[PDB]
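Colleague: I have a structure I would like to understand better, so I am pasting it below and will then ask my questions one at a time.
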Amino acid sequence: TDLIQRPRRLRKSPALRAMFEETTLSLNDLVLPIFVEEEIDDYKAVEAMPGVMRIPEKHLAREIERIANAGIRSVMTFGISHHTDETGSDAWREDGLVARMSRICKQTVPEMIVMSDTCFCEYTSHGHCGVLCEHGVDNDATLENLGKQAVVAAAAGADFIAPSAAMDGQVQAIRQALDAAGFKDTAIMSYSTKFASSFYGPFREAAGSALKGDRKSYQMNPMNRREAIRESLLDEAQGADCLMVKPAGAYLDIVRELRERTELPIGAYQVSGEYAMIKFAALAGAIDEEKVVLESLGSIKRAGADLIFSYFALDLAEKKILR
Amino acid sequence: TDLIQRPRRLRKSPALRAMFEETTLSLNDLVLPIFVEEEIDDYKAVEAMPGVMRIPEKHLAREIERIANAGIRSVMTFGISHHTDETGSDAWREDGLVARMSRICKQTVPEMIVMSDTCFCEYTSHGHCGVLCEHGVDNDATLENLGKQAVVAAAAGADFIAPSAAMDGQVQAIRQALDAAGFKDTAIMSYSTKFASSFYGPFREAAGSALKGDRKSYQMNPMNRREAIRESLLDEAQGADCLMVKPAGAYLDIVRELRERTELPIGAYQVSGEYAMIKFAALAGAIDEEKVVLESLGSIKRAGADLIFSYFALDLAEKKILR
Amino acid sequence: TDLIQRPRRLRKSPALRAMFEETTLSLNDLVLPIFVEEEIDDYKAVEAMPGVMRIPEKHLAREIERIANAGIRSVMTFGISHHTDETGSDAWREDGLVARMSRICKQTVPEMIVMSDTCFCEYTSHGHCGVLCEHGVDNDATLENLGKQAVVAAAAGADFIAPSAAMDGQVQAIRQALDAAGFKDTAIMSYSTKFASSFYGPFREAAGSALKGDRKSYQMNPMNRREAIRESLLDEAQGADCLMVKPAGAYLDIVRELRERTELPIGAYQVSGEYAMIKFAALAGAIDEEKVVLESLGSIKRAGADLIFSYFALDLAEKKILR
Amino acid sequence: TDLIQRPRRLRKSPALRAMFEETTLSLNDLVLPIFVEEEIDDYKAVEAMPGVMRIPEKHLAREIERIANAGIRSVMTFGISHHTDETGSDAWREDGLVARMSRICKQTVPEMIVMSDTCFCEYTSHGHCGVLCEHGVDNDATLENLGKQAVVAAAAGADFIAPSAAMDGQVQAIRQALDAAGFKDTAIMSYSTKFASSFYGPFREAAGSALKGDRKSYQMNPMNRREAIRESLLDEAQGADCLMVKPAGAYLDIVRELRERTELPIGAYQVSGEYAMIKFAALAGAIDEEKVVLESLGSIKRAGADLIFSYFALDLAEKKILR
Amino acid sequence: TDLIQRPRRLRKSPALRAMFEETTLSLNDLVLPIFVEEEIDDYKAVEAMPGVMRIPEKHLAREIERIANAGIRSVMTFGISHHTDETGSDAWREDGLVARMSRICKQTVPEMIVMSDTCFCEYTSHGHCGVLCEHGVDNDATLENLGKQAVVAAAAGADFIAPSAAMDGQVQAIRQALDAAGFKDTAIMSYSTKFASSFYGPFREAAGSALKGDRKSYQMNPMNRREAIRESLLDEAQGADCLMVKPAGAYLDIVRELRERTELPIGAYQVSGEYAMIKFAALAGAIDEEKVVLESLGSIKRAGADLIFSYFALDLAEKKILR
Ligand SMILES: NCc1[nH]cc(CCC(=O)O)c1CC(=O)O
Ligand SMILES: NCc1[nH]cc(CCC(=O)O)c1CC(=O)O
Ligand SMILES: NCc1[nH]cc(CCC(=O)O)c1CC(=O)O
Ligand SMILES: NCc1[nH]cc(CCC(=O)O)c1CC(=O)O
Ligand SMILES: NCc1[nH]cc(CCC(=O)O)c1CC(=O)O
Ligand SMILES: [Zn+2]
Ligand SMILES: [Zn+2]
Ligand SMILES: [Zn+2]
Ligand SMILES: [Zn+2]
Ligand SMILES: [Zn+2]
Ligand SMILES: [Zn+2]
Ligand SMILES: [Zn+2]
Ligand SMILES: [Zn+2]
Ligand SMILES: [Zn+2]
Ligand SMILES: [Zn+2]
Ligand SMILES: [Zn+2]
Ligand SMILES: [Zn+2]
Ligand SMILES: [Zn+2]
Ligand SMILES: [Zn+2]
Ligand SMILES: [Zn+2]
C-alpha cells in the first residue's frame, strides 16, 4: 500500500512506546482520602469498598505515619461522627472530630498536606449537606456554618479547606471567614464542579451519612456540561486555589473543557463507586485490577487533572507501582 | 492587606511545590547523542565540550551496552570520518561508518532506539551539508544522496533517519527512498526547524567538519519565527514521524508555538554550545551545574518538547538523578 | 526533484536574508542594570560576571554620563548596602542608598530613564526579599515596606519602580502608595513572572545578598507555565505599566505565551547566570562571544519582549554593534 | 481622579516613547521601483509624480550604482517600451527591454535584489495587462505569455518575478515555466491581492500604458475584503514566495488580516497616487512631507508588511533618514 | 490551463461586480465636521483645506439648514474662539461658543444629531488640549474641566459629547459629570484611539489653535498597535457609547483589529491632512477626485467603521453621489 503516514512506526516496541508516551502518572499526582471514626477500637471494613477501612481515631497517628512512609503527599479527611445534631455543630467545635483529624495528622507528620473535607452530611441527624428548612437545604445559613468549620479546621492545622457541600457562594464565605480570623495562607480546594451522581453509593456506607432522600437541589445535574464549567469558573472568581471535578471517571470531557478555560490547578475525584466497580469486577476475575487502575488514573491525568483523589493510592505507593 | 488571591499558598513547602509542579522530566524524555571515530584506538576528549569524548569504533559495542545499562532509551549517531570525499559517498556505502554505527548499536542492544544523523558535512572534503556546485550547495543532488544514505542506515538497523542537512524536500526524498527499498516502517525524525546558529561551535571540534564558510544559504535565520513554524509544518505534510527544533535553549518560543500548531511529536536539541556554556560556567564556580542542567532540560519540556537531545543524558542516568 | 516550495530561495545572499529578517534588535530595546556600592573608593570586579564591576557611589555620576553618552536609554539600579538591618529600612530612608542612586542618575542625566530595583534582599541582615517571621517571609508586612521604598525612590527621581520581591499584591500596594503620596505618574515595571531560578548565582556575588537558604516560598517554580501566565495577568489587573519575565533565556516559551495574552509591554531579564555562561564559554574559546550575545538577545526579542535587561548593553553600545 | 491606569506614563519624554515604540522602519524594509525608457537620451520628469523620472536605458548602470550606494537593497523594474504590439511580445524576447533592465542591474551590482514587474500593459498596443479577445482579456493565453516572460527575466538575472497582471492561476503558470526551464531558485513575488484602484493614475503617465478603458474584469473590487484574502491564499497554495497587497495605504485592514492568515512574507505597495498625494499637499504647504512619509511607511509596517514598495525610498536613504 | 478556481468569473460586468460587492457606503455612514467662528461676518477660506470655510456664527442657522436639507444626519462642531485664556474657560460657560454652536444647530434642526468636539486646544492661550503645568498638560485638572464643558454642551442640546483631548480617564470623568447633572441620556463619542499624527496640519489653520510645540505627551504614538487597541478598550470599560480611531486613512489595520475586539460602534475620522492630500493632488490633475474620495471612504467602511467623519460629506450629499 502507498501510505506515507504510519502511526504504527512509533508503537513497535515497549521502548518506543515509552519514549512517545504523552502522559505520566506519579505519586506527586495522588491525594489519599481517609475515613476516621471517633470512639471506636477496631478498624471497620467497608463492605461496598473492598479493601477500605474506617480507621479508629485512636489509631490515626499510626496510620498517618504509615501513609507518609509509603511516600503519599496528601490526604483528604472524612469523619464518622458519634455526635450528630440538627445543624452538624460538632464540625465547628474547636476540638470536634473535623478539628482532631487535622490536628493529629499534622502533629504526627508536619510535612503531610492535609485537606479537610468541609461539609455537614456526616454530622447532621437528617444527613443533608447543611441546615435543613421548610424550604429544603438553606443555602446562606449553611454558608455561615461552613465559615465556622473552616476556621477550626484551619486553626487545627489543615492546609486546605475543601467544601463538598455544593452551596452557592461557599468559596467566598469560607475565604472571608479564613481571612477575618487570620488564616490568610490557608488554601481552598473547592469541590467546584460536583455532580448529583449515582457513583457515590459506597461512600454512604463508608462515611455513615443518615440521608433518606437526595442532593439534587444542590449538587448539579450530571448532564449539564455548560453549567459545569460555569460552576467552576464562579469558584475561580471567588478565589479558590484549586478547582475540582467530581466524580471524575465518567466526567473526563468536563475535566478537559475546564483545563482549557482556566489556569488554576484542577483536581479530579475518583469516587467510591468507581473504586467499587474496579474491585468487584476484578474479584470476579473479569479484569486485571492493577492494569485497570493505572489506566483509569492515567486517563484522569490525560484529561488534564493536576491532582487525583484515589482510594487506591496507598496500595499503589506501598507496592512501588508508582513513586 | 485585602488580597483574596495568594499564589504563595501553594509554594510553602517542598511537598506543596511537588504536588502542584506542572512539568516532569524523566529518562523517557532523553536521547543521547554519541560521537564515534573510525580507525582509532583511544577515546579522544573534546576540549570545547568538557566531559565529552569521541568513542573509537572498536569500543562502541562496549559503550552502547554501558548507555543501555544506565537506562538510556535512545542515541543519535554522529561519525568522525577517515574517508572524506567531494560528495560524502562513504555515508551511502553499505558498510560505511554511518551504516556500521547503526549495525553495531542494534546488534549489541537490540531494544536500543537508534537514530542516525543523516547528512554529509562530516563526510565531505569541503565540509558542507551536501553536494557543492558553482551555484553553492545543490539542493536536489543532495536529496538524492540523502535517500541513498537513508537506505543503508535503515538496512543496517537504524530506527530513525534524521536529516540534519536542512535541504528543501528532504523528508519526502528520504520517505520515498525508504519506501521504494522496502523500509516502510523506518521512521523519520526530521531536523525540521534548524537554525543557522552560532551555538554549534563545539560541535565543529567534536565531529571534525572541514567547513571554512557558513551554512546560511540552507539553515534558516535565527530571527524568523514565522518561517520556523512553516519549515516544520512542511515536514509534517511530507510525512515526518517527529519534528524538531534546533537549537532548543534559545528557541523555546519556537517550541511552544509549534506545539500548538501540530499534533506530531516534537524533539528539541540542546546543542553543543549550550552544553559548553553550562560546563564552563560551572568549572568557573559561577553556577551549580546539576541545578542548571535540570532547569534547562525542564524548561525544554515545559515549552512542549516530547524528546530532548542532550549530551548530559548519560551522566544524569548513571547518577540516578533522573530515572 | 518536484518541489514548488523552496524556503532556500530567500536565504541565498546576505542581502535577501536582511530583507526578509523578521526580528530586529536596537539600543531602543536595552535596559542596563548597574551595581552601585556606597562608601567605597575603587570599582570592584565581580568574578562570577567577567567584565562587570560594582561602581562606587562617588563615581556614579561619572558612570551614568558615560552610559548616557554610549546611547543607552535606561538603567535598572542595584545597591550594595553598608547599612543592613532586620527589615531593610535603609531602602525607605529619604536619603538611603536606593534614593541616592536614583537622585544621582536623574540629576546628572535628566533624560535617562531610571528604574529602581525595589526589594530588601540587598538591605536585610538575613538576606531575604522582606520581613522575616516565625512563619517565613511575611507577605503583607513586606508590602507595606515596598510602598514606603517606592515613595522615596519616586521622590528621588525614579521613572519606574520595579518590585523584584515576588510578593503577592505588590503591584497594588506600590500603586496605592505612589498615588496617595502624589506620584501618580511614576510607573511600575513589575517583575511579574519571576521564577525561583538557579540562574541567579553570580548576582549573589555582585549584589552581596546575605541569604543562606532559598526563595522558593515566594519566587515561583520554574516548571509552572500556567501559573507563570497567571502571575503576570494578576499584575496587569493591579495596574502595572510593564510586565516582565525573569529569567528570560530559558523562558522564551513563557515570553511568547504572555505576548499573546496581554497588550501591555513585556520586559525580559537576561540574568547574571546567562551572562556568566556566555562569558565563560567564550573565555574558554568554545563560542564567539559577540555572535552568541546577539543571537541570545535577538531570540528574546523574537519571543515577544519589548525591553530586555542585559549586562552586555553598554559594551554593545560603546562598540557601535547596536545603535 | 482615581485612575490606576494611565497610558500617558509612557509618553512623557522622547526617550520613553522610543523605548516603548512597537514598530520600527529601516532600509531593510524598502524596495525602490524604477522607471526605465529604452532609446532615449535625457531623464524624463513625471509631472504627476514630482521628483520622479524615467531613467534612460543608457544611464541605468549609473543609476543602479547610485541606488546601491545609498544602501537600497532591491528594486522593482518597470519599462517604457518603443516596441509595443498586439500581444506585448517584446516582454518575452531574450533581449527585450524586460530582460535588459534585469541584466543591466545585476551585472552592474551583483548583490542588488532585482524584481521584475511581469505584465504586458506597458508592451501592448491596446494597453491591457494581456491578450485581448472578443470576450475581453483572455486569461489563459495571457498565462502562457507570462510564463515565457518569466523565463527570459530569470535568464537575464531577475531574483523575483512579479506578476502584476492579476490573471487567475498566474503564480502556478510562472512557477511551472521557471521550473521546466531550470530556474527553480528564481522566486515569485506575487501581486497577490491587487485592487482595481483609482490610486494608480500617476503611473499611467510614468509608465506610458496605452489603455483607454479599465481593468475591472481582472483587478478585484476595492470593497471586497473576503475576496482579497482568498486571492492571496490561492497564491500561497500555488507556491508564491512572497504575497502582496496593492495598493497599500488605503488597505491596511487588508494587510493586517492577511498577516494573521499566513506565515509567508507580505509586501505592500505604496502606489503612485499615494506618492502624488503626499508630494502635492506638501508642495502646497499643507503638510510636512518627511513626517507624513515616515508615518505612512511606518503605518504600512505596523499593519504587518515585511516589505514596502516606495518611490520615496532613495531619497530617504540618500538623506540618511533611514538606514 | 487547468484552474477550477477563477475569481475573474464574478468580475465580468458591472452588474456582477455590484451583486458581489461586499461593502456599501451611504449617507447614513457620514458625520460632517463644521468650523464655526464667533464675532465675524464673512465666511473665511481655509487655504490648506481647499473648499472648506469657517462659518460665521451669525450664519450658522442657515448653514445647518442647508446641511440638513442635503440629507446629512450629523455634524461634529468645532469653534474658533475670540475669547481664549489660560484654561479655556469659555468652553464651560453656559453661553460660551461650544454651548452656542450646539444650541443653534439643535434649535434650527431639532432632528440633526449634534456632536460637540470637547477639548481646550481651540480656547487656550498656550494652545494645548488642557491645563498647562510646570510638569506639562495636567491630566486630572483637565478632566475636571472636561466634565464642566460636557455639562454645558449637553444642557445646550448636544447629542454626543466627544472628548478629543486624549486625557486618561476622560470618558469616565465626562460620564460622571453628565449623570450627576441629570444628562443620563447624553452620549459619549470618545476619540478613543487618537494618535499624535502629522496628518492634522491643515486643522491648525482651520481651527486656529495657538500651540507652538506638540501633543506627544498625551496623544499616542502612531506606531503602537497594541496600545491603540488597549486605549479603546479602556474607554469601553468606562462606558463610552461609540469608540473612534483617528486619524483613519493610514490606520485601517487599527480599525479592523478593534472591530474584532468589541461590539460597540466604531467611528473613524478622515482628518484634514487626508482631505488636503486628495484635494491638492486632484487640483494638480494627478488623480480623479471623486473616485479617490469614494474609494477612501469605502475603504474606511470596509475596514469596519460604522461612522466616518469626513469634510467631503456635504458635497457628496448635495451632488447626490451618496444618499
Ligand atoms: N459531602 C459529601 C461527600 N463528600 C464526598 C462524597 C463522595 C466521595 C465518594 O463517593 O468517594 C460525598 C457524598 C455525596 O456528596 O453524596
Ligand atoms: N549537520 C550538521 C549538524 N548536525 C548536528 C549539528 C550540531 C549539534 C550540536 O551543536 O550539538 C550540526 C552542525 C551544524 O549544523 O552546523
Ligand atoms: N530581588 C532579588 C533579585 N533582583 C534581581 C535578581 C537577579 C538578577 C540576575 O541574576 O542578574 C535577584 C536575585 C534573586 O531574586 O534571587
Ligand atoms: N500592471 C500594471 C501595474 N503595475 C504597477 C501598477 C501601478 C503602480 C503604481 O500606481 O505606483 C500598475 C498599473 C495598474 O495596474 O493599473
Ligand atoms: N483636539 C484637537 C483636535 N480635534 C480635532 C483634531 C484634528 C482633526 C483634523 O485634522 O481634521 C485636533 C487636532 C489635534 O488633535 O492635533
Ligand atoms: Zn463521645
Ligand atoms: Zn455533604
Ligand atoms: Zn458552586
Ligand atoms: Zn580506512
Ligand atoms: Zn550537515
Ligand atoms: Zn525544511
Ligand atoms: Zn555609612
Ligand atoms: Zn530580593
Ligand atoms: Zn505576583
Ligand atoms: Zn528600437
Ligand atoms: Zn499590467
Ligand atoms: Zn489571483
Ligand atoms: Zn466677544
Ligand atoms: Zn485639543
Ligand atoms: Zn484614552
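Swiss-Prot numbering applies to chain C: residues 2-324, in that order.
Quick check of the header: X-ray crystallography, 2.1 Å.
Each residue, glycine too, has its Cβ placed from N, Cα and C.
Feature list, courtesy of Swiss-Prot:
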- C:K195: active site, schiff-base intermediate with substrate (ACT_SITE)
- C:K247: active site, schiff-base intermediate with substrate (ACT_SITE)
- C:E232: Mg(2+) binding site (BINDING)
- C:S273, C:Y312: 5-aminolevulinate 2 binding site (BINDING)
- C:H127 to A: No significant effect on activity; when associated with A-129 (MUTAGEN)
- C:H129 to A: No significant effect on activity; when associated with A-127 (MUTAGEN)
Colleague: Between C:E232 (Mg(2+) binding site) and C:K247 (active site, schiff-base intermediate with substrate), how many Å separate their Cα atoms?
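Modeller: Cα-Cα, rounded: 12 Å.
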Colleague: Out of C:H127, C:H129, C:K195, C:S273, C:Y312, which recorded positions have CB atoms lying under 6 Å from ligand 14?
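Modeller: Passing the 6 Å Cβ check against ligand 14: none.
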Colleague: How would DSSP class C:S273 (5-aminolevulinate 2 binding site) in three states?
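Modeller: C:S273 (5-aminolevulinate 2 binding site) sits in a helix per DSSP.
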Colleague: Which of the recorded positions listed here (C:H127, C:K195, C:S273) have a Cα atom within 10 Å of the Cα of C:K247 (active site, schiff-base intermediate with substrate)?
Modeller: C:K195
Colleague: For the C-alpha pair, I'd like the distance in angstrom between C:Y312 (5-aminolevulinate 2 binding site) and C:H127 (mutagenesis position), rounded off.
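Modeller: Given the Cα positions, C:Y312 (5-aminolevulinate 2 binding site) is 27 Å from C:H127 (mutagenesis position).
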Colleague: Just to verify a number: CA distance, C:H127 (mutagenesis position) to C:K195 (active site, schiff-base intermediate with substrate), in angstrom, no decimals.
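Modeller: Counting only the Cα atoms, the answer is 21 Å.
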Colleague: Quick check: in three-state DSSP terms, what is C:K247 (active site, schiff-base intermediate with substrate)?
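Modeller: Once the DSSP labels are grouped into three classes, C:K247 (active site, schiff-base intermediate with substrate) ends up as strand.
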Colleague: Among the recorded positions C:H129, C:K195, C:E232, C:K247, C:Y312, which ones place their CB within a distance below 8 Å of a chain B CB?
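Modeller: Near chain B, the qualifying recorded positions are C:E232.
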Colleague: Near chain E by Cβ (under 8 Å): which of the recorded positions C:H129, C:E232, C:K247, C:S273?
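Modeller: Correct list: none.
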Colleague: What whole-number Å value do you get for the CA-CA distance of C:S273 (5-aminolevulinate 2 binding site) and C:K195 (active site, schiff-base intermediate with substrate)?
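Modeller: Approximately 14 Å lies between the Cα of C:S273 (5-aminolevulinate 2 binding site) and that of C:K195 (active site, schiff-base intermediate with substrate).
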Colleague: Roughly how many Å lie between the Cα atoms of C:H129 (mutagenesis position) and C:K195 (active site, schiff-base intermediate with substrate), rounded to a whole value?
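Modeller: Computed Cα spacing between C:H129 (mutagenesis position) and C:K195 (active site, schiff-base intermediate with substrate) is 15 Å.
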Colleague: Just to be sure I understand the packing, how many Cβ atoms besides its own are within 10 Å of the Cβ of C:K247 (active site, schiff-base intermediate with substrate)?
Modeller: 23
Colleague: Whose Cβ, among the recorded positions C:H127, C:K195, has more other Cβ atoms within 10 Å than any of the rest?
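Modeller: Compared across C:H127, C:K195, the most Cβ atoms within 10 Å surround C:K195.
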Colleague: Determine the recorded positions, out of C:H129, C:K195, C:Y312, lying near ligand 3 in the sense that the CB is under 6 Å from one of its atoms, and give them in sequence order.
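Modeller: Among C:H129, C:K195, C:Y312, near ligand 3: none.
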